[PDB]
Amino acid sequence: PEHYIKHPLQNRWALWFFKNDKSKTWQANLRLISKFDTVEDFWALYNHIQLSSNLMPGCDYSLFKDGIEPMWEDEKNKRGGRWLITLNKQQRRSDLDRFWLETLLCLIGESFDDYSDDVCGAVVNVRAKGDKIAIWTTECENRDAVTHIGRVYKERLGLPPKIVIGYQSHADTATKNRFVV
């Protein structure tokens, strides 16, 4: 059995791609790439697609649990928010790809203990003004879950204890930090 069975992930995940096109609405620019629910199928997808650092400005990748669309309006995001990593322009070269892969692994390896159920997904925005990576969680009022996810995340990325990252609610974004670690 251990010799021929793929390793199932705790969740099935969906990878989404966004390309900025001014002809279309934001939602129409968002497309589902594919889904996977094993370790082997994750790496097959990851090894097939461009590194975030090679995407043209204006594109996003989003990895979300199957059934959760990567948008504020989803029932599992509308009360939620995001831990935000803001990258300067030089970090496109040094940190963007390594941080994004670490983020993908935090998701699929369920690295937030009994709070991994609060995780909805993650998003990388490739932007000329400065890239962004974020982990999206389901309820911005859940102080224990949000602060635990942020503390674990900051350490898995290896950010110096000097650096401060913020958590913002999607309701505020759509219309400040709620937490910092």
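Shown for chain A, in order and in Swiss-Prot numbering: 31-205, 212-217.
Every residue, even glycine, has its Cβ placed from backbone N, Cα and C.
According to Swiss-Prot, the protein has these features:
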{"type": "MUTAGEN", "residues": "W56 to A", "note": "Abolishes mRNA nuclear export. Impairs nuclear pore complex reprogramming. No effect on interaction with PML or viral Z protein but reduces binding to the mRNA cap. Capable of AKT1 activation. Does not impair interaction with HHEX or HOXA9"}
{"type": "MUTAGEN", "residues": "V69 to A", "note": "Reduces interaction with LRPPRC. Abolishes interaction with LRPPRC and abolishes CCND1 mRNA export; when associated with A-73"}
{"type": "MUTAGEN", "residues": "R157 to E", "note": "Abolishes binding to the 4ESE element in mRNAs; when associated with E-159 and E-162"}
{"type": "MUTAGEN", "residues": "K159 to E", "note": "Abolishes binding to the 4ESE element in mRNAs; when associated with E-157 and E-162"}
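Features as recorded by Swiss-Prot, highlighted on the structure.
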{"residue": "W56", "record": "mutagenesis position", "Cβ neighbours (10 Å)": "10"}
{"residue": "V69", "record": "mutagenesis position", "Cβ neighbours (10 Å)": "14"}
{"residue": "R157", "record": "mutagenesis position", "Cβ neighbours (10 Å)": "16"}
{"residue": "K159", "record": "mutagenesis position", "Cβ neighbours (10 Å)": "9"}
Euclidean Cα distance (Å) for gap endpoints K212 and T205, 6 residues missing: 11
Separation of alpha carbons, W56 (mutagenesis position) and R157 (mutagenesis position) (Å): 15
Cα separation, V69 (mutagenesis position) to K159 (mutagenesis position) (Å, whole number): 34
Alpha-carbon distance [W56 (mutagenesis position); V69 (mutagenesis position)] in Å: 31
